[PDB]
Amino acid sequence: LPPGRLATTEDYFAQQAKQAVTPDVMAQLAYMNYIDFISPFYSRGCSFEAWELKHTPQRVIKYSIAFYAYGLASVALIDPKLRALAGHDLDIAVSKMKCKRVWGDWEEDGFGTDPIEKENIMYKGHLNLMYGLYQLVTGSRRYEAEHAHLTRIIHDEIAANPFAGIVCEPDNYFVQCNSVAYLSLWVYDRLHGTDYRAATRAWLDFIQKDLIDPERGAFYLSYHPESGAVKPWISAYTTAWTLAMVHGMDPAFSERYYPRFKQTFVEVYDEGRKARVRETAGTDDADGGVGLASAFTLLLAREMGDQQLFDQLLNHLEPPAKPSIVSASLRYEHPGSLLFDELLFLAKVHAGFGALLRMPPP
Amino acid sequence: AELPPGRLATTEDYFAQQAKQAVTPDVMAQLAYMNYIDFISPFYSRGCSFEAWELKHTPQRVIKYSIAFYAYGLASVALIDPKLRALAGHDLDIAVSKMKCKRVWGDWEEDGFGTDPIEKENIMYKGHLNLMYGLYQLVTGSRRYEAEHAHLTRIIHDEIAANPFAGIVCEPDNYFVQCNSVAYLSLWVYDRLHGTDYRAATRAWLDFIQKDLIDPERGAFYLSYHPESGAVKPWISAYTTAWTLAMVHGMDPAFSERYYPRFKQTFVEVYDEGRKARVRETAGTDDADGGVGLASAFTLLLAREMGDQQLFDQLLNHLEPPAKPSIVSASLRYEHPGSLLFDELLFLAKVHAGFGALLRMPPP
Amino acid sequence: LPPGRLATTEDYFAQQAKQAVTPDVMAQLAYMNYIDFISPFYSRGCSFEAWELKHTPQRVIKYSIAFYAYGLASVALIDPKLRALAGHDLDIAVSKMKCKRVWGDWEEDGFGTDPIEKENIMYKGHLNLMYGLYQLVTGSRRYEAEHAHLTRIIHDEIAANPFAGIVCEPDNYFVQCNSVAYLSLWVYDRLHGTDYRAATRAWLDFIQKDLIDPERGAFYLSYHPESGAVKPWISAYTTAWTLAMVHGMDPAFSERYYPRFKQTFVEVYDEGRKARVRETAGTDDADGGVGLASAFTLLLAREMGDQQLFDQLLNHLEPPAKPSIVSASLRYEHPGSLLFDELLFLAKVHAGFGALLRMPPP
Amino acid sequence: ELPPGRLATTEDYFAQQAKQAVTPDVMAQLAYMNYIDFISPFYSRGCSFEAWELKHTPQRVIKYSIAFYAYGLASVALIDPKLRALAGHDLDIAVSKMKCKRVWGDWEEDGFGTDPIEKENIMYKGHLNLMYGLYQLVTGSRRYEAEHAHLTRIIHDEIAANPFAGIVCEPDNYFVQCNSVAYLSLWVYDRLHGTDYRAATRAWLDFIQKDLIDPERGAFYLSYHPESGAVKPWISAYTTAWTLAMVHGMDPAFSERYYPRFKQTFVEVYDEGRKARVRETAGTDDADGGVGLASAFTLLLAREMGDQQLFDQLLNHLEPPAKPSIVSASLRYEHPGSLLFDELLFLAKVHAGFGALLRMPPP
Amino acid sequence: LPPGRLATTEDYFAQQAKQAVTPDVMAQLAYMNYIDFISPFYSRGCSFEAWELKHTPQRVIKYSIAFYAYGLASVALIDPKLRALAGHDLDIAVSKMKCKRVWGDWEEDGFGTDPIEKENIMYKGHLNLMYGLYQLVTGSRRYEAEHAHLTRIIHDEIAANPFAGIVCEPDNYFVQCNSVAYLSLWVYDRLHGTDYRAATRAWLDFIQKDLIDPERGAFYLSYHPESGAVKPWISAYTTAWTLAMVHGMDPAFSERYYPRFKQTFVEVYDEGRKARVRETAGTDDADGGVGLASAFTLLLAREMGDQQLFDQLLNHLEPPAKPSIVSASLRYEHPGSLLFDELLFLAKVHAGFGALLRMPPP
Ligand SMILES: CC(C)=CCC/C(C)=C/CO
Ligand SMILES: CC(C)=CCC/C(C)=C/CO
Ligand SMILES: CC(C)=CCC/C(C)=C/CO
Ligand SMILES: CC(C)=CCC/C(C)=C/CO
Ligand SMILES: CC(C)=CCC/C(C)=C/CO
């Protein structure tokens, strides 16, 4: 256990088999749930104190909520004694996701007044996936009408487009964004016996054409239908997120590219004890751009069962953030990026996107 | 010891107030802070002005509690010293009036829950308001708020009757035992004033919170319960337990007597060769006063409610001296309050006559 | 003349006999009238730059204007060459008093939309007294209709109440507040031959029951009719203000209590050269509470002809405030309280409230 | 010789009209006024005030900043025929900016009314009317002629209606400076149109010489207030300097009578006769009290009266401490000593006399 | 390669022939496109985070967008592999140009509510040129209706004016402004076979009368039709911009004046290694006024094939701005003027305005 580490990689990977989260994961759930008013999952109301205190930019809140929700879904699978709590937190997550503070950028930017409108898949992909995970975890049909509506809408946009997929916002196509939307269709299908996921094959064929560099195992940053343009930089954070979710739908896809991804972006250092991830090609700098390459690669390592890389990345990410546990609750004095506690929480618990799809009922 | 530095009066003096029919000079000085200076004192005006709270930096969500806990302390002041009863009644009138201002309840609307704070399931607000209505009337005899009191009491009772679980949610899908304890205690107060039996629901509630929401070995309640999912948050909470046991002791003394010693074994750290004490907020930590930071302060109230002079003295030796009290121009100020609701809770604990004694308050 | 003093006490007390204000009082009038835009009596408009620059809290502005006006009424008596100027300033005073910035707390607090409504005697006592003093000084009937209306309203509230007097705001009765209101009735009577002042005897009998401690010569802070409560602290600032105004209506009342008041509250120090006033009993601290005990005692000493105490108090109050005269205008670098230049101005010129009532016409 | 911290000699400023050229430092001030995109004050006719935001001009002062610039521009036109078109362009902008709510809106914010042309807002409308006139004298353009005729008629009607001679600057506040502007605007209208609105001048000059002036001291009292009859009992140098300067264009003998007394009363010569500064009122040794503009308006007055010695003295006091620099042929002051600082120094440097503006040859 | 320089002048000038941008130009395109939310060309929405982070004043945003767009048009010509990206960025440029944040000064100033009105050529000149360049680069007819409308409007204002050209805003005529508007007509003509550019000869004859000093090779600052005034100062930034654009329409015009311009304004220093430009006559100070003389002269040097001057100017401009390349993206720690990264970007890639007109189709 190096300084600034709270539990072993062996312990994180064993949680599901031990049917128990680690004490530091429990302490993160406490940060999430414990203190009146200021904890993020205190209330279903449209209050965002936790996010104001962390200085989360408004455009990032929707992602904070989503990534917490994805971690909570794995908490439910890990420990049956925590499943009701996870379900409660997911209920709040969905409820908060619907507040104008979360989606309102859509209106402030002049795109429209309803966030469910065409082509806002940034928001509505995550929301749809969250609707599905909430239902898988709890059995509650509270959001089932909305879930069915949003699923139909997403499917209809896919059907209507000459390219395979949907734009994340107007004329901007991102593979990560799509991966969420498609994964939400798999979740709906699991709940309802439908075949919305049929579209997945065409999408996976398409993203393997101009959107990926197959030698390097890396996706380009974005695609823009109106002009045909593919932005000419490859992106590690983009690729890590996309491969992780894709591995739940078509495991062979991600298994093909994962080793090349690592050759391309991952720098191992400190005599093999640590790793950090370059955000693009043609640089030695780690964690450029949005600063999330290492954190999303941590999730990916977990999704691929790569314990060595997980340990290396977490040795780089966690200690400088200066974790402490005060009154059985986890705080980081110096988080190194946006979405920091969210992504470390997620990666520590992540049971695999395929396992979430196959979650036994309650 | 007897008077350590940073202490203003002995525990023996606080406990003797009711028998001496007089508050201590420091309690008088706290009433001065509350009443003296034009505009900026908290109980200066019935209007919707909150300067005292702005100056203390009270967060808006906490104002309702500040007002309530001041009111509970005022109710005991009335019992202590008949010469101060009219003043207490005046301050309670102002308390109730301020409680009704949008600055106090408006979070309900800002959060998107609704436009009327008396609506279903806002018992965080309306529990305290109902209890205050009742205490105002017990202290003064005034029927000024009787109509509103009857209405709010009927509403609360109806929500209890309608729920499959025993009790009411503090806000949607969040059930807190402390919150319920206030609501139920308000029903006892209404019944005292009017001969009704709204308090009949108490037995079912006490059975429910015991079967399910307490760890009986540790003498501690879990943090919250959430009906839609069935979830009980898996941490025990000292502040939650201290507040709940204190109010419960006024309705069913045996309940609190059963758990109080275990509560102390679980949460209370005695230190400094028995002279001091501080309270851990949850299990599995050595840190004192985590979470909302009110474990010690609510335990101080509990100790007073249970007649535990030793623990009271220990807690107050921990809480009061670091806050650096001073009396300037016969008025009490704390240079370094250690928590939210600091002067409110210390005031309350210093005067608290017992929730049962408030129920049995003689008329004026 | 100690350092930080501008004229002798003998000079202040001699102004009326010399028919001239002191140069420092002239310099205060200059502060009040000279500089474009920023002087307080520059304009009848609803502009409050002078008060913004002094940092006057909004609740205090109504008192600032009133106390300036009371000093101006004495300026008019002192020096016939300045009476037109004083009258002009009083006109502006009355006009500014009617602006929403001054009275608008009544609305912000939720009490009502019209400040003349029942039970806002904090505002309407001072306004009614000002209306009267304006007319005594000038002979103008500009405000006579409003004056008659407000006088009738105040009289009706007194008649309607089971206790003698009116509340300053709902359920809060203050003797100072009443003293202003009753003094406004004396002024109306002087201008119109009416007997609104008949109510005074009942009020003076009442305030001498629970409201005063007759041994200590001090009023309690406030009275609250709904509950019957009298706040159990005595207040120097309250008593000093009330005795001063009462001395204009019933001189014997104030003569009875004045010496006891001084025993109770006034601390003489610095080998008899200085004095300061304790705000309540059971403390050695001076000028606690609102911080106006010494300043109102200065006014009281002037009202009672107590030259020694006046000199002592002013030796305490003025020098630390660091007066200077620049371009024949008076500035205090370090005013020690709210209402600082207002109350020192007033006390320096105050001819006695009785003398104001007996002001010869123009 | 050039005294320390000065940009040009007094002899050079006074010679501009005869040389038919402004001095280089005046050119540099015109550059500050006109050169840089967006932030120069005379860049745009739009309701943008960046130049004033950068200088920290209080909003109540903007109307005066614009007016005093315009008066200087009118003299630039007379000085150098090659700059007359530019001056006329700047005056067009001046008038246009003067009509923006940012400039006049205090009238509304103070609760007096919603229209600044109303009644009794002669602080604003005096200057506006004078500017309308000067714009037309400089350019020949009839762009604002309708508005000019309307505002002139209004001003004349208020004078006719008042029992006292003149108009109040705002309600119940009468200021002689304010009136001087209004009356001067009537002379300008009469010059353009052959009318006799100026007939009211004599009655006004007789009136201001009664309670409003101390004739021994050559100084006006601060203000007069009709409703009460009050005259504020302090004399004011800035008030007097401004009033005498404008009055000299209508009745030169009036200002010649009082000017020497004014100087005895207020002007302190110091530094072995090289410098001067002006006391704002009586009974003080302090210079430039009150609004802080006594010296600056006296500088204008000295120029109006041909008093080269006093001009030189005042400018030796005013300019060097303000630390002028010329960067990229444009003038900035690092430490302006008062409000309206660059405006009044500009004006005084170019001022051809208010009478000379009235008799400006056409283009 | 001096310190603070990223590539040689020989390398910038060779880009078109090598069919590749320099690595530092790639890094600038990364700053423009890479990071989610905060990059300037991330989104077509009305969000201006990139400009908020750079502290761009609102009145300058329209020019920032325009000058970026002009550089993008040359990127398209340089590297066919980047042409789709450039087209995408131009689409966004146009879309952002239409947001009220960009044009709203027109309304705030009281001129009107529609920025296409009459006489707002500062905005609509650039918008029209951008419409054209977008279509040249992409072949997309997305804006063709608006382009045709705006071109007609501009042409109609030229036809209606007694002087040759249009005012940039009411009564303010600027030659730079006109040069943009006229160049937009050439672009429209190239796309549609029309002859809107016929008006150019009259305009070029007119600007050579009072508007230029032909000995000094320099334009006066502005012209004002209502009064006939020409502001009597010459301006280097004005002249550099105008001559650069004019060289695309009538090369001989700019060839005539360019050497005189350099004599008048350009100071070579540091033993010939550097140059800086005076903004007006009668000063030794460089980069006065708006502070853009050197930057626009850098563009002009590029337009005229003057490699020596380009190298000299860039040795003055770039090193003090402290460029760094972090994660393959270009940032300047200390930009020396407004529009700094925009104008250096433009000048580094600029292929010539004539070459843009003759851009081969896609
Ligand atoms: C999380 C951050 C800082 C960027 C995400 C980029 C994007 C548009 C994803 C779509 O779901
Ligand atoms: C007063 C504080 C800081 C916490 C208590 C909040 C709560 C859920 C009360 C239930 O009546
Ligand atoms: C002036 C200050 C600080 C308090 C005045 C108190 C009051 C209620 C007076 C009524 O005329
Ligand atoms: C320019 C400044 C500071 C004062 C002049 C104020 C006034 C009453 C003008 C009358 O036209
Ligand atoms: C870009 C900057 C600081 C000024 C531009 C001046 C102008 C009116 C151009 C018209 O296209």
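For chain A, we keep the numbers from Swiss-Prot: what you see runs 29-390, in order.
Header lists the method as X-ray crystallography, 2.6 Å.
Positions of Cβ are set from backbone N, Cα and C atoms, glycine also.
Listed in Swiss-Prot:
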- A:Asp64: active site, proton donor/acceptor (ACT_SITE)
- A:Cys196: (2E)-geraniol binding site (BINDING)
- A:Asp64 to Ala: Dramatic decrease in beta-myrcene hydration, linalool dehydration and geraniol isomerization (MUTAGEN)
- A:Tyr70 to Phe: Retains 22% of wild-type activity for the geraniol-myrcene conversion, but only 0.5% of wild-type activity for the dehydration of linalool to myrcene. Dramatic decrease in beta-myrcene hydration and geraniol isomerization (MUTAGEN)
- A:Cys74 to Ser: Loss of activity (MUTAGEN)
- A:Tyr91 to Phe: Significant decrease in activity for beta-myrcene hydration, dehydration of linalool and geraniol isomerization (MUTAGEN)
- A:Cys127 to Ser: Loss of activity (MUTAGEN)
- A:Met150 to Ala: Decreases activity for beta-myrcene hydration, dehydration of linalool and geraniol isomerization. Retains 2% of wild-type activity for the geraniol-myrcene conversion (MUTAGEN)
- A:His154 to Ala: Significant decrease in activity for beta-myrcene hydration, dehydration of linalool and geraniol isomerization. Retains 23% of wild-type activity for the geraniol-myrcene conversion, but only 6% of wild-type activity for the dehydration of linalool to myrcene (MUTAGEN)
- A:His154 to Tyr: Loss of activity (MUTAGEN)
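Screening the mutagenesis positions A:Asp64, A:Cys74, A:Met150 for a C-beta under 6 A from any atom of ligand 2 leaves A:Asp64. The separation of A:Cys74 (mutagenesis position) from A:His154 (mutagenesis position), Cα to Cα, is 18 Å. Taking A:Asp64 (mutagenesis position) as the reference point, the mutagenesis positions whose C-alpha atoms are within 10 Å of its C-alpha, out of A:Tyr70, A:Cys127, A:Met150, are A:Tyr70.
A:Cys196 ((2E)-geraniol binding site) and A:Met150 (mutagenesis position) are 5 Å apart (CA-CA, integer value). In sequence order, the recorded positions near chain B, meaning those of A:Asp64, A:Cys74, A:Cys127, A:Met150, A:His154, A:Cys196 whose CB lies under 8 Å from a CB of that chain, are A:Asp64, A:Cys74, A:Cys127. For the recorded positions A:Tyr91, A:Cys127, A:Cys196, a Cα-Cα cutoff of 10 angstroms around A:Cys74 (mutagenesis position) retains A:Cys127.
For ligand 1, the neighbouring recorded positions among A:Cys74, A:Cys127, A:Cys196 are A:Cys196, by Cβ distance under 6 Å.
The Cβ of A:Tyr91 (mutagenesis position) has 19 neighbouring Cβ atoms from other residues within 10 Å, across all protein chains displayed. When the recorded positions A:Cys74, A:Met150, A:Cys196 are compared by the number of other CB atoms within 10 angstroms of each CB, A:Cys74 has the fewest. Taking the C-alpha positions, the distance from A:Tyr91 (mutagenesis position) to A:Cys127 (mutagenesis position) comes to 14 Å.
Following the DSSP three-state reduction, the secondary structure of A:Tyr70 (mutagenesis position) is coil. Neighbours of A:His154 (mutagenesis position), defined as other CB atoms within 10 A of its CB across all chains, total 24. Under 8 Å, Cβ to Cβ, and six or more positions away along its own chain, A:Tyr70 (mutagenesis position) finds A:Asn61, A:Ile63, A:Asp64, A:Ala78, A:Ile120.
Spacing of A:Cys196 ((2E)-geraniol binding site) relative to A:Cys127 (mutagenesis position) is 20 Å (Cα to Cα, whole number). Least packed by the Cβ count within 10 Å, out of the mutagenesis positions A:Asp64, A:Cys127, is A:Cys127.
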